[PDB]
Amino acid sequence: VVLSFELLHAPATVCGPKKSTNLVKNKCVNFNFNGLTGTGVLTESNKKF
Amino acid sequence: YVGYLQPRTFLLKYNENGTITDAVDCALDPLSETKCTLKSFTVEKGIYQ
Ligand SMILES: *[C@@H]1O[C@H](CO)[C@@H](O)[C@H](O)[C@H]1NC(C)=O
């Protein structure tokens, strides 16, 4: 069985088991949002997606 | 109306809202090529390679 992992700029929806943690604000906290990983502070964003 | 798509390079302008307000088709005419080269919808007086 050849599992081809096609990854690109889209909602992955194939996310192997991982729990969720309550969101935090105004604190430099490591974040992993649906595979997008990084470090920084999270603030309410006024931009209109 | 029916049209056909072709592989082309475009310069898209996103406003503060986040919407594509204007676009430039680089290969349409030399002015558009200059705009795409300069990365600006306004081109000042001069000669541009
Ligand atoms: C773009 O943002 C401004 C900011 O006040 C707002 O007034 C305007 O309605 C927005 N444009 C649209 C199309 O919603």
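Following Swiss-Prot, chain A residues are numbered 511-559, in order.
Cβ coordinates are placed from backbone N, Cα and C, and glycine is handled just like the others.
Quoted from Swiss-Prot, the note attached to the mutagenesis of A:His519 to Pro states: Increased resistance to human covalescent sera neutralization. For the natural variant A:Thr547 to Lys, the note given in Swiss-Prot is In strain: Omicron/BA.1.
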Q) How long is the line from the C-alpha of A:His519 (mutagenesis position) to the C-alpha of A:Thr547 (variant position), rounded to the nearest angstrom? A) 14
Q | A:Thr547 (variant position) - helix vs strand vs coil (DSSP) | A | strand
